[PDB]
Amino acid sequence: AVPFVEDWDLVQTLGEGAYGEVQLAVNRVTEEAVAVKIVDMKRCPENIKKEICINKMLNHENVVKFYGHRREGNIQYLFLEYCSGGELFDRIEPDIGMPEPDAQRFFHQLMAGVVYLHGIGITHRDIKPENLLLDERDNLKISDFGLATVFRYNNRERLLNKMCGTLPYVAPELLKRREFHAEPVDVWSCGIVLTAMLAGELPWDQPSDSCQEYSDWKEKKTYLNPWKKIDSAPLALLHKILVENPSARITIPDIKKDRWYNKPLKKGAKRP
Ligand SMILES: NC1=NC(=O)/C(=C2\CCNC(=O)c3[nH]c(Cl)c(Cl)c32)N1
């Protein structure tokens, strides 16, 4: 049955995940390219088990596909969809961002991915441009479920309490409340991601009053960067997403109803 078809050559290092190193693997026979996350369990053999477990639950066009996994001694292997376009992080130009239409399309795809995840009761907990990958047609794919967890099971929501994520992207309730709903936390990070795509800079080191840029936002001083670089329509959406009270924060079903979210901006990919 086609010899050598299970042999892959590691041709280059693509990056680093929350729990491992990622290599580009090319099939010896088909030349099919996949990404292989390699994790030396000599650190934590369980954290990686959970990630593999969450990946097995997923199947969506906006989520990095999980092909399988193999354990070789004290080395865990995760075969994942290769996204030749790289990290969204690298499409954001420092202090400028990117064309609004591109940002809107990536945001539409990010939302699609998050709606899907939240739909099966999984929260990512570390949404940031570094973890949002682009395939060859610039389709966005959510990656790295190393910090992901189940927040709804048997139709019962479980409140979270683990401080998790990346400070610039984390919701303020993680810093001031002991327990919190999972979903608004992911919405918030998507909000910070939109700000980065549209302004090329993160608004604050963290969402605490001790942080001046953050109090400035709560005061509505949008005449300052990064907000002044953002057009009124998407800024209006950001005023709904970046709300301190998680209960008053806009939900995804409503983001989908937002004026900017539905504004025709981007033409489809050019055709011959
Ligand atoms: N953060 C992260 N988790 C992953 O599984 C992951 C992958 C694996 C998913 N596919 C990729 O093409 C990829 N490119 C780069 Cl750069 C990284 Cl790193 C990856 N990146």
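For chain A, we keep the numbers from Swiss-Prot: what you see runs 2-44, 48-276, in order.
Header says: X-ray crystallography, 1.7 Å.
From the backbone N, Cα and C atoms, a Cβ is placed for every residue, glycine too.
According to Swiss-Prot, the ATP binding site annotation covers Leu15, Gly16, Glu17, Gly18, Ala19, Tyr20, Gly21, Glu22, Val23, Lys38, on the basis of sequence analysis. Mutagenesis annotation in Swiss-Prot: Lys38 to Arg, described as Abolishes kinase activity; the structure shown retains the original residue. Among the mutagenesis experiments that Swiss-Prot reports, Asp130 to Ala is described with the note: Abolishes kinase activity. Look at Swiss-Prot and you will find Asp130 tagged as active site, proton acceptor. In Swiss-Prot, the entry for mutagenesis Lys132 to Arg states: Strong reduction of chromatin-associated CHK1 ubiquitination. The structure shown retains the original residue.
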Rounded to the nearest Å - Cα separation of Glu17 (ATP binding site) and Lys132 (mutagenesis position): 14
Taking residues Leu15, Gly16, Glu17, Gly18, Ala19, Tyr20, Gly21, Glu22, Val23, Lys38, which bind ATP in the record, the widest Cα spacing (Å, whole number): 14
Candidates near ligand 1 among the recorded positions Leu15, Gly21, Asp130, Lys132, judged by a Cβ under 6 angstroms: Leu15
Sorted by sequence, non-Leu15, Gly16, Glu17, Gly18, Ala19, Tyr20, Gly21, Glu22, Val23, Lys38 residues with Cβ within 8 Å of centre, ATP: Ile39, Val40, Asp148
Candidate nearest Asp130 (mutagenesis position) in space, where candidates are the binding-site residues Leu15, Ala19, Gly21, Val23 and distance is Cα-Cα: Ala19
Candidate with sparsest Cβ neighbourhood (10 Å radius) among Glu17, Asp130, the listed recorded positions: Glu17
Among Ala19, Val23, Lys38, which are recorded positions, the residue with the most C-beta atoms within 10 angstroms of its C-beta: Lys38
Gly21, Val23, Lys132 screened against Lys38 (mutagenesis position), Cα within 10 Å - retained recorded positions: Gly21, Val23
Coarse DSSP state, helix versus strand versus coil, of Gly21 (ATP binding site): coil
Neighbour count (Cβ, 10 Å) for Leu15 (ATP binding site): 20
